[PDB]
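Working notes, structure below.
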Amino acid sequence: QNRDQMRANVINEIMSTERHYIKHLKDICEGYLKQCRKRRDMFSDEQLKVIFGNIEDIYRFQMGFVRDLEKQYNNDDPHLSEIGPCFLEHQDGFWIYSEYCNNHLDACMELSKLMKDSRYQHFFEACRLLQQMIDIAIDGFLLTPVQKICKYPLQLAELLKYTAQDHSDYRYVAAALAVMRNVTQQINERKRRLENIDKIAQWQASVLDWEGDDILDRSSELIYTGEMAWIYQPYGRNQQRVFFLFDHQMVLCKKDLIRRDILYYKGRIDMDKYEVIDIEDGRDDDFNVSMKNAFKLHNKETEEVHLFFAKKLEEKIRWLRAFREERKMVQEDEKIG
């Protein structure tokens, strides 16, 4: 015991937070959603869609989950409850949080936007006053499922700690811990980083004179970007461009001479066909120039060669690190698929 009891504490706490959480879901879908649907004159279809997301779906799933959990609860002996199986058979269901975790910041945006009108303020205040919730604004209550999907592996780790190796629930609790950890990280990497993938499309559209395929055809991450001087070929003329490095390719633009916030597409490089040669200080061979803070890009199959100058040394280092970064990313992406 006091270990064989601790587990009973963990089980009971989990059950608690689940009942409270499903109650918060109820107070959300009944207290806020319903009333906003009732008032077309204040909330569009688009507005509702942005603010609440798939929360009704979430509630619908949580109901069944908590239901099976209560089925698995042992009243004669709480710490005997076998609850791993529950998480395991509903392991797919949790992916509906992905969506919710994606459109959350947008919900915070529209909420902050609608918190400027006293109408919506008094309305929300009233709604929260009817459903008997705590004095937390709606933006707070809208964070609870992001919290809850993050809390799960924390609660599973604790349950495992006070689970005996011979417990019929041991392997299931373990497996489920692995599962929820996986889920949380998948949510995270997919939403955050692949919506980083989203915004580069915006940037691309901001660019003028676009030549070639869309960048998102081969790439999917902005590594580094900076202004550097460069020379396309030996005896070439020095040009001031702005470089954008992505996985597989590096696009370069020219800044308008007057409207500085304007970019004209000037070409791209296939990094899968180029190696980075770090050039030391001093004097170059034909080519044939003098150098400080400089490096070079060499074609693997061709004798093609390009010259690059940063301004500072910090930038030479940042850039070299950015190329190493790019190669590591290519290797890792092709390895993971």
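Swiss-Prot numbering applies to chain A: residues 105-441, in that order.
Method on record in the header is X-ray crystallography, 3.5 Å.
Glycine is no exception: its Cβ is also placed from the backbone N, Cα and C atoms.
Summarising the annotation, Swiss-Prot assigns domain 'DH' to 110-294.
The domain 'PH' feature in Swiss-Prot is assigned to 325-432; the stated evidence is sequence analysis.
Counting only residues at least six positions away in the same chain, the Cβ atoms of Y266 sit under 8 Å from the Cβ of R107 (mutagenesis position). Swiss-Prot lists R107 to A among its mutagenesis entries, and the accompanying note reads: No effect on formation of GPHN clusters; when associated with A-108 and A-117.
DSSP assigns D108 (mutagenesis position) to coil in the three-state reduction, placing it in neither a helix nor a strand. Residues within less than 8 Å, Cβ to Cβ, of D108 (mutagenesis position) and separated from it by at least 6 positions along the same chain comprise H183, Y266, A268. Quoted from Swiss-Prot for the published mutagenesis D108 to A: No effect on GPHN clusters; when associated with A-107 and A-117.
A 10 Å cutoff on Cβ-Cβ distances gives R111 (mutagenesis position) a total of 24 other Cβ atoms nearby, all chains included. According to Swiss-Prot, the experimentally introduced change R111 to A is described as follows: Loss of formation of GPHN clusters.
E117 (mutagenesis position) carries a helical DSSP state (H, G or I). Applying an 8 A CB threshold to same-chain residues 6+ apart, the list for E117 (mutagenesis position) reads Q259. For the mutagenesis experiment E117 to A, the note given by Swiss-Prot reads: No effect on GPHN clusters; when associated with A-107 and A-108.
Around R297 (mutagenesis position), the same-chain residues at least 6 positions away in sequence with a Cβ under 8 Å from its Cβ are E325. For the recorded site, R297 (mutagenesis position), the DSSP three-state label reads helix. Here the residue is the original one, while Swiss-Prot reports the published mutagenesis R297 to H with the comment Defects in binding to phosphatidylinositol-3-phosphate and in formation of GPHN clusters.
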